[PDB]
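*Asks:* Okay, handing you the structure first.
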Amino acid sequence: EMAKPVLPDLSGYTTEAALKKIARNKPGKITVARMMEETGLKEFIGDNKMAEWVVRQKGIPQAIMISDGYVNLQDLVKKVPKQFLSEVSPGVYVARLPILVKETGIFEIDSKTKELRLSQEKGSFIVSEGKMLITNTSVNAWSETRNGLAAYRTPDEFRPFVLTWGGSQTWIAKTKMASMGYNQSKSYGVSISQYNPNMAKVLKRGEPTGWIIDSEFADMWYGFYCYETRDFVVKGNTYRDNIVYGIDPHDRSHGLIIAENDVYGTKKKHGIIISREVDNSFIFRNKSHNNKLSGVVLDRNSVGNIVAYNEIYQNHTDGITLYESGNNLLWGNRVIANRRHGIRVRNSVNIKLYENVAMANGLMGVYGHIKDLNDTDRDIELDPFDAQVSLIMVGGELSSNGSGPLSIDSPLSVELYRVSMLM
């Protein structure tokens, strides 16, 4: 029938490749100015909204700013007052103001830094409108009160985060990060974003991009988040014990590479979820296991994607769930012992399920259904749907699931070819 999928070459995505991606030759200006002077800060916060930051800083709200050239952490440390950027032990720093890398800025943290602690109480965080590279180190949300990580307690309690804007480029490699992010726009944890639709009209910057490679993310509100992002690469990472999602690419992102990640322990929702027109992307060779909800989710008209060769096991609901995201290819996933269904397809058409293995799930191996979603929380205007399900199933195996190999309610069409179904 159909040839096996052609998946992107991951071999270029290297800490060594990464290090050669910035221009270090031209420094390097460092100011400490007021936050409200800067578009890159106004765009997720500000004036009638600066009260919280005045409280956190105990004074008129200020940021550390990098622009026109190159600055590393150690560079910042020397020029910025101790009260704001303090080295508490060799290689260990506490930032007590947010750090903004401006458009012409190039900011680097490398192996010279043991750990950079963002102060929770003083409301520290990182925003980059430009070039940023973080390699061989730790950047953690840090409670000065608790003398430790700003461990998660409640959704609305601020924690430090990393966010990047449109026009920017970001490479994180061999880096550890913990306890970042909370329930607040563009503040989810590590967030890659185009500008808010208004400001993008004016700035006309390109969609943001970069890599997150061989890094580890724990206790994040969302492990990864992105909005209108192009060609971002998430390879070789561990997402452990995060609060809401492990990896959460969003809102018209496209051409993404999410590969060879180990995503588990997600406390509230899914391991990996792409949502709202996340198209033409690749989710392959990932371990997504033991999340409170599903292993992998394609949601809200996310189309033209390839979910290939993923190890999806022991999630507390479905292994994979497709929600109103038609025209996707699931090839050769091993979907094993999830508490509910192995692969569930709701309101999606032309799903191709080739060579999947669905074993020992609590319910059906493969389950396809429809559901009228009109008088619900769904913004039918933003996220339309059509209550029809159709799928092509070729090869693979459905075995020892609790409720049976497959069940497809009211399908428009289902074709099955040479599928193994053991009794």
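Following Swiss-Prot, chain A shows residues 69-114, 116-492, kept in their order.
This deposition comes from X-ray crystallography, 2.9 Å.
Keep in mind that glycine also has a Cβ here, set from the backbone N, Cα and C atoms.
Below are the features I grabbed from Swiss-Prot:
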MUTAGEN   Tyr314 to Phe  Retains 5% of epimerase activity
MUTAGEN   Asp317 to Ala  Retains 5% of epimerase activity
ACT_SITE  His319  active site, proton acceptor
MUTAGEN   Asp320 to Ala  Loss of epimerase activity
MUTAGEN   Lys338 to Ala  Retains 87% of epimerase activity
MUTAGEN   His339 to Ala  Retains 49% of epimerase activity
MUTAGEN   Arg345 to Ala or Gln  Retains 10% of epimerase activity
MUTAGEN   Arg345 to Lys  Retains 36% of epimerase activity
MUTAGEN   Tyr392 to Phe or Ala  Retains 65% of epimerase activity
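Situate these features within the shown structure.
*Replies:* Under the DSSP three-state reduction, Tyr314 (mutagenesis position) is assigned to strand. Long-range Cβ proximity for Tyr314 (mutagenesis position), meaning a same-chain Cβ under 8 A and a gap of 6 or more residues, is found for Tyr291, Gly292, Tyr294, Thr335, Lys338, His339, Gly340, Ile341, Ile342.
Cβ contacts within 10 Å of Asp317 (mutagenesis position), excluding its own Cβ and spanning all protein chains shown: 26.
According to DSSP, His319 (active site, proton acceptor) sits within a strand segment.
Cβ neighbour count for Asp320 (mutagenesis position) (all protein chains, 10 Å cutoff from its Cβ): 16.
Counting every protein chain shown, the Cβ of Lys338 (mutagenesis position) has 19 other Cβ atoms within 10 Å.
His339 (mutagenesis position) falls within neither a helix nor a strand when secondary structure is assigned with DSSP, and so counts as coil.
Sequence-distant neighbours of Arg345 (mutagenesis position): residues of the same chain at least 6 apart with a C-beta under 8 Å from its C-beta are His319, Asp320, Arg321, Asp368, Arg369, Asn370, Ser371, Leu451, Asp452. According to its DSSP assignment, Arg345 (mutagenesis position) is coil.
Counting every protein chain shown, the Cβ of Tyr392 (mutagenesis position) has 22 other Cβ atoms within 10 Å. The secondary structure of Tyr392 (mutagenesis position), as reduced to three states from DSSP, is extended strand.
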*Asks:* In Å, rounded, how far does the Cα of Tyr392 (mutagenesis position) sit from the Cα of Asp317 (mutagenesis position)?
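*Replies:* Approximately 15 Å lies between the Cα of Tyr392 (mutagenesis position) and that of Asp317 (mutagenesis position).
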